[PDB]
Amino acid sequence: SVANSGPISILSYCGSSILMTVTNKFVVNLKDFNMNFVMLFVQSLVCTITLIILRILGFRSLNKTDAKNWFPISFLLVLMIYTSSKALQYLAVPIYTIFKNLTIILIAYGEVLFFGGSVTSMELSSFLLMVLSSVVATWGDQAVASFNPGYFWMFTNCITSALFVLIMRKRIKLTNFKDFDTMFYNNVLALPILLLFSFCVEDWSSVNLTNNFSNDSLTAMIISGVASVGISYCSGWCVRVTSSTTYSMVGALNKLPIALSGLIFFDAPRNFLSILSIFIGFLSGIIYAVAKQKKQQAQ
Amino acid sequence: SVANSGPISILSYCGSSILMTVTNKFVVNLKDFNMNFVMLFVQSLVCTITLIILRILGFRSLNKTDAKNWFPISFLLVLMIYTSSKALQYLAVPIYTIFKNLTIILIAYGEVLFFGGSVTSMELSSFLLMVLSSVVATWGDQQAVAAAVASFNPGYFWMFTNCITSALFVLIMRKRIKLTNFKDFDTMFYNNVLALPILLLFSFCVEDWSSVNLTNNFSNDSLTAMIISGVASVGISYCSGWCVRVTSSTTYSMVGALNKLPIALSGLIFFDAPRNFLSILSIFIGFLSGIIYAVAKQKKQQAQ
Ligand SMILES: CCCCCCCC/C=C\CCCCCCCC(=O)OC[C@H](O)CO
Ligand SMILES: CCCCCCCC/C=C\CCCCCCCC(=O)OC[C@H](O)CO
Ligand SMILES: CCCCCCCC/C=C\CCCCCCCC(=O)OC[C@H](O)CO
Ligand SMILES: CCCCCCCC/C=C\CCCCCCCC(=O)OC[C@H](O)CO
Ligand SMILES: CCCCCCCC/C=C\CCCCCCCC(=O)OC[C@H](O)CO
C-alpha cells in the first residue's frame, strides 16, 4: 500500500532495531540467559499471539502447502542462530563482525544466482568499505585447539545466514506473501524447531532452573518479546520490498549509530581506530545508497 | 621504437625493480648507509654517465626551457625521498604501506584534475582491495611495536607530506612528458641531471660531514658498492619514466605497489622462516587487486 514500500521499510527496520537494543540493555537488562532458545520461543509466542489478536481486530493466512515450503526457511533461521551463538562462544565480537560483513558479498553474489541481477562495481566498492570498517574496528581492539572450533562454526553461520535470506525472499516473491503473512510463518513454524533445538543443546535440571527462571525472568522474556514484535515484521518487510543484500547491509549499518551513541552518551575510553571504523562504515552506506541510485538510472 | 608501448613497460619496470631489490640485499648488501643522499647522487651520476656514453654510441636532448620546467619535478623527487625516509624513521613498514596504497586513490582522483579522466567504480574497487591487503598485512604482523606520546608523534606529518609529494611528482612529471613529447631517454636524463644539485643541497642540510670519522666509513669498499647499486638503478630509472608515459600516473603507482607482493611471496617460498595466515592472505588479496585492476583497464578501452 501507501507505506508498504521503498526506504520506509529501512527506516522502520532501523527504528525497530534501535528499540530492541535499548530494551535489552535498559529495560530487560542482565539477560545473560542460560536458556536462549526458550527465550526466543517466548519471543516467537508473543509475535504469534499479537498476530492472532490483531487479525480478529480489523491481515494474514494459515495453510499446509505453504507450511511445508516455509519449513526449510524456519529451520535455516533456528540453525542460523545456533551456528552464530556457537561461533561467538569461541570467536571475539569484532572478528565475528568481519565474517558477518563478508556474508554481504556472498548474499550479493548469491542473489545473482537466485534472481539474476548484477553486483555493480560501486556496490562491490561499498561491501569492501564495510569489510575495511570491521577490520579497522578489530585492529583498534584488545593454538590449533582454540582456532578450528570458532572458525568452522563461523563458516557454517555464513552459509546458513546467506541461504536463509536468499530462500526466504525467494518464497515470499513466489507465493505473493505480503508482510504479516511472512512474520506469521517465520514465528509459527519456528515454535517447534526452537523447542527441539533447546532440548538438544540446553540443560533441563528441575529445581536448579525453577529459582533462576522465575516470575522476574518470565516478565523479562515477555517485555523483550514485545520489543521483538516490530523488528520481526520489519525484517520480513525489508527483504521483500528491497533485497536480501540491502537487508544484510542495513543490518550491518545499524550497529554503527548505536556504537557512536556509546562514544557520545557514555564517558568511556577509546582509540582513533575504533572512531575511524564508525566513519568508514558510514562512507560504505553512503556510497551503497549512491550505487542503488546509479542502478535505477542505468537499467 | 615500437616495442615502446603497453604492458611491455610494466614487465620491464617489474624486472628492473626485482634486479634492484636482489642487488641491494645479495650483491651490495650491508647498505645501512649514514649518507643516503650522497649514495643517490652517485646513483644519478652513473645514470648520467651511461646516458652520455650511449648517446655518442648509436637518443636524448639538452635544454634550458625544459630545464626550468623540469626543475620542480626533480625537486619533488628529492623531497619525496626525504619525506619517505623521515616517515619511515618513526612509522613501521606495514603502516607505511597502508598510506602508500592510499596515495594511489589521490593519484587516481588527481589525474581527473590534471587530464580529465574518470575513476571507474571497478578501479575504485581495486584500490580498496589494495588498502585491504596492506591493512591485513599490518593486522597479521607484530613488527609495528617499535621502541607517553613524547616518543611517537611526527611520523604522520612526514607521511602526509610524502603522500602529497609522491602524488604531485607522478602527476606533474607525466603532464610534462606528454606536453614536451619527452619519450624515455629524455625523462631519464632530466630526472638524473637536475637531481644532482638538489641531492647535494639536501645532503648538506640533513647529513653529517665530519672528515676523519667518515673517511674510514666511506672507503674504497663503499665507493664500489655505490657504483654497483648505481648500475642496478639504471634500468628502473628508465622504466619508471617509460611506465608513467605509456600507461598512467595511477598504473605506475599500482604496478609499484603490486611489485612488493612477488618479492614477499619469494621470502615465503625460498626462505624457511615463520609466518601467519593473515600475512599469506594479504599477498593473495593484493593479487586479486591487480587482477581486477587489469580487467578495469580492459573495460575502459572498450567503453571509451
Ligand atoms: C578466511 C577469510 C577469507 C577472507 C577473504 C577476503 C578477501 C576476499 C574479498 C573480496 C572478494 C571479491 C571478489 C569478487 C569481485 C570480482 C570483480 C567483480 O565481480 O566486479 C563486478 C563485475 O565486474 C561487474 O560486471
Ligand atoms: C552441517 C553444518 C552445521 C553443523 C551441524 C549442526 C547440527 C546438525 C543438526 C542436527 C544434528 C543432530 C542433533 C540431535 C542429536 C543431539 C546431539 C547432542 O547434543 O547430543 C547430546 C545428548 O543429547 C546427550 O544426552
Ligand atoms: C558503550 C556502548 C553503549 C551504547 C549505548 C546505545 C544507546 C542507543 C540509543 C540511542 C541511539 C539510537 C540511534 C538514533 C539515531 C538513528 C539515526 C538514523 O536512523 O539515521 C538514518 C539516517 O538518517 C539515514 O540517512
Ligand atoms: C552520562 C549520560 C547518560 C545519558 C544516557 C542517555 C541514553 C540515550 C537516551 C536517549 C537517546 C534516544 C533518542 C532516540 C530518538 C530517535 C532518534 C531520532 O532521530 O529522533 C528524531 C525525532 O525526535 C523522533 O524521530
Ligand atoms: C592505520 C590505518 C588507517 C587507515 C585505514 C584505511 C582508511 C580507508 C578510508 C578511506 C578510503 C579512501 C576513500 C575511498 C573512495 C571514497 C568514495 C569516493 O571517492 O567515491 C567517488 C567515486 O568516483 C564514486 O564512484
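Note that chain B is numbered according to Swiss-Prot, with residues 16-73, 77-165, 177-333 shown in order.
Determination method: X-ray crystallography, 3.2 Å.
In case you wondered, yes, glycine gets a Cβ from its N, Cα and C as well.
Here Swiss-Prot describes B:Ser278 to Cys as a published mutagenesis experiment; the accompanying note says: In VIG4-2; increases drug sensitivity and decreases protein glycolysis. All protein chains shown were included, and the count of other CB atoms within 10 Å of the CB of B:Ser278 (mutagenesis position) stands at 25. According to DSSP, B:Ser278 (mutagenesis position) is assigned to a helical segment.
The annotation GDP-alpha-D-mannose binding site is assigned in Swiss-Prot to B:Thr279, B:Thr280, B:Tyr281, B:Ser282, B:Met283, B:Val284, B:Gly285, B:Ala286, B:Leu287, B:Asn288, B:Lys289, B:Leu290, B:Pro291. Within 10 Å of the Cβ of B:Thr280 (mutagenesis position) there are 25 other Cβ atoms, across all protein chains.
In Swiss-Prot, a published mutagenesis experiment is listed as B:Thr280 to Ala, annotated Decreases transport activity and GDP-mannose-binding.
Among the mutagenesis experiments that Swiss-Prot reports, B:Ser282 to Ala is described with the note: Decreases transport activity and GDP-mannose-binding.
Taking a C-beta cut-off of under 8 Å and a sequence gap of six or more, B:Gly285 (mutagenesis position) has these contacts in its own chain: B:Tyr28, B:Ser32. Under the heading of mutagenesis, Swiss-Prot lists B:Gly285 to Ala or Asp and annotates it as follows: Decreases transport activity and GDP-mannose-binding.
Within 10 Å of the C-beta of B:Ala286 (mutagenesis position) we count 22 further C-beta atoms, all protein chains included. Among the mutagenesis entries in Swiss-Prot is B:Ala286 to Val, noted as: In VIG4-1; increases drug sensitivity and decreases protein glycolysis.
Under 8 Å, Cβ to Cβ, and six or more positions away along its own chain, B:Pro291 (GDP-alpha-D-mannose binding site) finds B:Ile33. Across the break of 3 residues that separates B:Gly73 from B:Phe77, the C-alpha atoms are 8 angstrom from each other. Where the chain is interrupted between B:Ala165 and B:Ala177, 11 residues are left out of the deposited model, and the two C-alpha atoms stand 12 angstrom apart. Around the Cβ of B:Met283 (GDP-alpha-D-mannose binding site), the same chain contributes B:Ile122, B:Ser144, B:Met148, B:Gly319, B:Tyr322, each under 8 angstroms and 6 or more positions distant in sequence. For B:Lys289 (GDP-alpha-D-mannose binding site), other Cβ atoms within 10 Å of its Cβ number 19. Comparing the recorded positions B:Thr279, B:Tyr281, B:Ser282, B:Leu287 on other C-beta atoms within 10 angstroms of each C-beta gives the minimum for B:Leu287. Look at B:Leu287 (GDP-alpha-D-mannose binding site): DSSP puts it in a helix.
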